[PDB]
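A.B. asks: I have a structure here, written as structure tokens, and I will follow up with some questions on it.
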Amino acid sequence: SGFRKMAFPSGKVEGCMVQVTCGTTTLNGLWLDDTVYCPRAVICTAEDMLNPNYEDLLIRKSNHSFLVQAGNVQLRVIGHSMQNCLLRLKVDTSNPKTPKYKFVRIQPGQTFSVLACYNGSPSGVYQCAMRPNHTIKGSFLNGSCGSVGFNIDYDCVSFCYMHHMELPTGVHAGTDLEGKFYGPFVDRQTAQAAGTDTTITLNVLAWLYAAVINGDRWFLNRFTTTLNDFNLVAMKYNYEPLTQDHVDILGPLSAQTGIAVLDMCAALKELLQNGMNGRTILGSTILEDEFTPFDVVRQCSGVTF
Amino acid sequence: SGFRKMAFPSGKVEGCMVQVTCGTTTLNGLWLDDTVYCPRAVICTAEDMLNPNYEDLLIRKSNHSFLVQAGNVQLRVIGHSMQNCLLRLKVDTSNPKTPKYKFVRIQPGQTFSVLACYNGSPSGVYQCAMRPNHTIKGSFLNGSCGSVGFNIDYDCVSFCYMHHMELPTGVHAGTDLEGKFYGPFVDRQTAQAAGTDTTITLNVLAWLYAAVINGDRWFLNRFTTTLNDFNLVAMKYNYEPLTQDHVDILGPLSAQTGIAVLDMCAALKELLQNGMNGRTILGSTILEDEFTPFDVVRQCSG
Amino acid sequence: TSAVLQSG
Amino acid sequence: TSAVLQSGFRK
């Protein structure tokens, strides 16, 4: 009866983490069936990290150039190719722990579980969301390169993120499991900056519903509003403009509680202009924006995996 | 930024979760080697819960009375025995997924990861701290009885908590893997409530150090304070009094960042008295206290 | 107003 | 400032 930042049990992903080493450059790899996925940054050398011409650096590499380790065992690579910012190293051993899975490109505002890894070994797992500016407020030190983000559906693991770098904002950027980057970022050590970020309005509302579902509803009011009038107050506070599509995503939550989305907005509009007034929602003093309508459903219905 | 409420990878625990059923009551159990651990409450029926006589209730049971299952497989119980508030059920199979492990009793203030479970199946993992009043602010639905709290030191799992119940105040109470409760609570649905809770002072300072090491430094000041004066203030805001042992523990974090503990105390003191006036410390707007010095050192360097 | 041993 | 590819070192 306390709303914490629940992460998906990570066992299934832990059994796919391997260490990849190219010379003296080491990082994490994702092992599914007879393939290992990792950031191409691995074939980088210390003096060539500013504008590494990957296509060229890869040409002078051979399967022997890659040292893929899983525990004490060494996975023999028998093939290598590049796909956007990732390398696909074929190995002679199909991963015995491969879980049913999918690769999916997540959208801004959505969330996933991150398994922070170092030297191919899992250190911790936490929740984060894909910020509207296409970055993620995570916790990664050097060596975390390769760590992956994921979700779960019944039995399927949906890999959606592979970490690559940290921006001067202290924020992070990565790719989908196809190597394409989220946002306008490139995997080189140049001067790149995150765009200004906004509050995920969709998630704040999801959160509010969660508050209500747990019986914490003092903030509710007797009125309703328009998307226009709401967005107008929203931009003052830097909120993501709310769309009709967003409204429909909140459909299940809205139906479970029977509180129309625009009604909740009117409550949020009032919650922004006035404030909580010492009051707390779900034992919190701030308006949470990193809980998707799915997470809310997931945590309140004790969904298992 | 760059600071998250990190939990330990739950994989090693997942491989030990099972479902234990007795009569109509069901909940989670820990399967290590040839033994299954679960709250002795499983043997109580609705009415029994009001004032159970565990000796009485257990003696009326045989191995056949316990239905333990690993997924969709009935595990056979060839022996049972009670230890405080837990039940140790012997099963005729050894769990190959059994990790290297230890049973430890943590101290209030310490942090640990919880693997919320239902019907013996994993639902989610989160990090939390053993509150000073021995309770835990968890996201524990009901049926979560049997879920475990743990820490992972290298590849060794140190089990420290086994969930038991929800207190009327909304928080949760449990035991260690020996069956001894954390806090003055009992295996019984009756009027209960932990002592007054307090903010974990040791942790907040570790947290503020985390912000400093992570670049944030706005909250520091030239002010000064003695250990006693800091405590006189902290006690007013319901913070745990700080001992010499706590400052010595903040030594490593002190060396790094080069900020004397008492000076850091001087900053917290001002913070306690002036809110943050719109400012955020490490992304937060309140003084976070679920980060131990060890946690901080682990997340900013390990 | 009473403790609940959260079993299923 | 400039971004950082967070790879590790093995020796």
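We number chain A the way Swiss-Prot does; in order, the residues shown are 3241-3545.
Determined via X-ray crystallography, 2.5 Å.
Note: Cβ is positioned from N, Cα and C throughout, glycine not excepted.
Feature table excerpt (Swiss-Prot):
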type	residues	note
ACT_SITE	A:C3385	active site, for 3CL-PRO activity
VARIANT	A:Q3429 to P	In strain: Isolate BJ02
VARIANT	A:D3488 to E	In strain: Isolate BJ04
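Context for these features, please: burial, neighbours, distances.
C.D. replies: Within 10 Å of the C-beta atom of A:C3385 (active site, for 3CL-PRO activity) sit 30 other C-beta atoms, taking all shown protein chains into account. Under DSSP, A:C3385 (active site, for 3CL-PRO activity) is assigned to coil, being neither helix nor strand in the three-state scheme.
Long-range Cβ contacts of A:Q3429 (variant position) within its own chain (separation 6+, distance under 8 Å): A:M3289, A:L3290.
Reduced to three states, the DSSP call for A:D3488 (variant position) is helix. A C-beta separation below 8 Å, combined with a sequence spacing of at least six in one chain, links A:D3488 (variant position) to none of the other residues.
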